[PDB]
Structure formats: structure tokens, C-alpha cells
Amino acid sequence: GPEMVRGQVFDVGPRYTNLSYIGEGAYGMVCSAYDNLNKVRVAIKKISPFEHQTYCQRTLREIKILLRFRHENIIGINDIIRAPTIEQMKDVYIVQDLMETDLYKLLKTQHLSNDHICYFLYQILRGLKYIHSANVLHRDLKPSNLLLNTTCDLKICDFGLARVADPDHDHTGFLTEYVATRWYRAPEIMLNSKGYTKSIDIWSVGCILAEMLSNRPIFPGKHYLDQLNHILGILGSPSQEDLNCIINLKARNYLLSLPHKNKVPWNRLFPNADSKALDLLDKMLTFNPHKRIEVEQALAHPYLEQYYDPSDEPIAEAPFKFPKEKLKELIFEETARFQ
Ligand SMILES: Nc1nc(N)n(-c2ccccc2)n1
């Protein structure tokens, strides 16, 4: 019979033994296990998406992207375990390097030195440069999706919400539904954007930088609507130039209806922060997405001078160019290489 963990089947075959329940992830149960071929403990996450088209989409995205990408700052897939036939395929197990912790857990309890903040931010952006060079948007960057090992090597994970960039089709109406994590949501998402441009990710990285500086999320919106409140509460009212860039009347007039708010200076919010870090923060957390700094510019910012080296910041060789039953088949096919 298959191995059991906390009631349910965690059937990872003979190669992976000594299972330990690590916790719950976005996809379900996650366990550590000893890899008998490589003699290391690994992370294994159990995925059960086949009953629902939406779950299948996210699982396929996660798998297809992570299998294509190969980068020091992006979590790899080492192995995928599943049944030999589609009919028997019940669950999929994704095997990854075991990572001590993640930035969410770390920030709950640990103060980061400026050196750590700098190093973490460099790695995030180095990983993001690769992702963006593949014409892909991560779209759910947040501390819990940044894994760390015992020597603080950082790896971006969870590409379930990722999309191919589509800037020509980015415009939408005001207060249009969105799925990515609220606190890390760029202001344009609530105004006139579907989140199909690279600038969406940079905003999230800015929030992450802010959160590393203080151990508190900078824009902790209590609900969808509240999020924009928090952002404007710190950036202050948008300029006329920036309003003029928003053609949609509902969005623009909403902003015009608000009482004036002044910018809160970054150095008053973060009195202990490196001034160069605050300069970079300001550029990532720019209201107008067209004026927001891009990943390659961020890497070249003086804050990151100790690490910046474009020849050692690789890009993707092959960028991405663009029902559940077919999705299960696609997932089955995408995972075939591990049989
Ligand atoms: N690669 C890896 N390593 C761990 N611990 N991971 C994990 C992922 C989700 C929840 C708990 C742990 N993932």
C-alpha cells in the first residue's frame, strides 16, 4: 500500500522515504522526504487538480514554466511522480530541492541586516530578469513565494498564476476583478489594468523591499477596495500628468474625487534604511506603470552595485511566445519525461 500522511495518501514510490509533514501549500499537502537516489532530503508537494478546469490550468502553468526555466534563483523541478497511465493518474507529486524557509516565515521573526536585504533583493531581481526575458509575468510575487535555504540562497517559486506578457491588451475598466495577492497588487490593477505587463511584477518587488525594511507589509489592504486606499495614503495624490495617462473616466474620476493626500517621505517611514535602498524603492513603487523602473534598470541601481554583473545575470534561451480533460492529457504529457 501507499504511504499515508495525516490521513491522506502521499504516494511517492520507493525512491522517496522518511516522509515528514512540512505543512500546507497553495496546491495541498507538502512533505519532506529522503531522496534515495541523490541521498538528500527534498520537498514534495501533492497536487490534485483534475476535477476542476481552473486547478488544471494553474498546475499546467506551474509545470510547463518551471520545466522550461533553468536559473539559480528560480526553483527547479527535480522529478514528477504520477501513475503510469492517465486513467490511474489521481494526483501529481512535484519534487523540488528542500528549502529551509521562505521570506514570509523569515520576516515574521527575523530582523534583516542591510546586507541581507541587499542580497535578497539582488537575487529576486536576478531571477525576475530571467523570467521577464522569457516574456513571462510571475504575477504573484510575495514573501511566501520566495524560498530560502540555510545559506540564504533565494529561489522564486509558484508560477501557477503566471502569464505571457500581453501589453497591447492590458487595458480594462475600473474595479475589475483580479486574483493575485492583494497586498502586493499594483495600483493600476484596481484602476485600468489586467496585469499583463512586466511593471506588475516590479510593483510587487517594491512591496517586498518595503517589507524587508520594516518586517511589516507596506500596503496591508483589508479588502480589495481598501488596497488603493493604502497605496495612495503613502504615495499621495497622483499628479495631473499621471491622471492624464488614465483615459478611463470611472477610474480617473474616482481618483479626482479623493481629498488631496501628501506623499509620505520614505525616510520617515523607514528611518533606519540605506538611502540608496529608499531611492530604488521609490522607483519600484512609482504610481504610473510607464514610469516605473524595469528589472534591468533596477539591477543597475547603485543600491545593488556590490552584486551587479550583467554577464552573470542570464536571460532565457527560449522565451514563451504566447477543458480539464485535455488539460489532464497535457499535464500527463508534460510530466512524461520523468517516467
Ligand atoms: N522547495 C520547497 N521547500 C519547501 N520547504 N517548500 C515548501 C513549499 C510549500 C510549503 C512548505 C514548504 N518548498
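The numbers used for chain A are those of Swiss-Prot, and the residues that appear cover 8-329, 337-353, in sequence.
Using N, Cα and C of the backbone, Cβ positions are placed for all residues, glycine too.
Among the features that Swiss-Prot reports, domain 'Protein kinase' is placed at 23-311, with the record citing sequence analysis.
Around the Cβ of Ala33 (ATP binding site), 16 further Cβ atoms fall within 10 Å across all displayed protein chains. Per Swiss-Prot, ATP binding site is recorded for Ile29, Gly30, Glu31, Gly32, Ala33, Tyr34, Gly35, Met36, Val37, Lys52.
Annotation for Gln117 (mutagenesis position): no spatial neighbours, criterion Cβ-Cβ under 8 Å with sequence separation of six or more. Here Swiss-Prot describes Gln117 to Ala as a published mutagenesis experiment; the accompanying note says: Reduced affinity for DCC. Strongly reduced affinity for DCC; when associated with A-123.
One mutagenesis experiment named in Swiss-Prot is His123 to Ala, and its note says Reduced affinity for DCC. Strongly reduced affinity for DCC; when associated with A-117. All protein chains included, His123 (mutagenesis position) registers 14 other Cβ atoms within 10 Å of its own Cβ.
Per Swiss-Prot, the feature active site, proton acceptor maps to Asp147. A coil conformation is recorded for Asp147 (active site, proton acceptor) in the three-state DSSP classification, outside any helix or strand. Its Cβ taken as reference, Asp147 (active site, proton acceptor) is surrounded by 23 other Cβ atoms within 10 Å in the chains shown.
Around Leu155 (mutagenesis position), the C-beta neighbours below 8 angstroms that are at least 6 residues distant in the chain are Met106, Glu107, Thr108, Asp109, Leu110, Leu113, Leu161, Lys162. While the structure shown retains the original residue, Swiss-Prot records the mutagenesis experiment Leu155 to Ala with this note: Reduced affinity for DCC.
Counting Cβ atoms from all protein chains shown, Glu31 (ATP binding site) has 11 others lying within 10 Å of its own Cβ.
Spacing of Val37 (ATP binding site) relative to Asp147 (active site, proton acceptor) is 20 Å (Cα to Cα, whole number). According to DSSP, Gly35 (ATP binding site) sits in a coil region rather than a helix or strand. With a 10 A radius on its CB, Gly35 (ATP binding site) counts 15 other CB atoms from all the protein chains. Note on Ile29 (ATP binding site): other Cβ atoms within 10 Å of its Cβ, all shown chains, come to 17.
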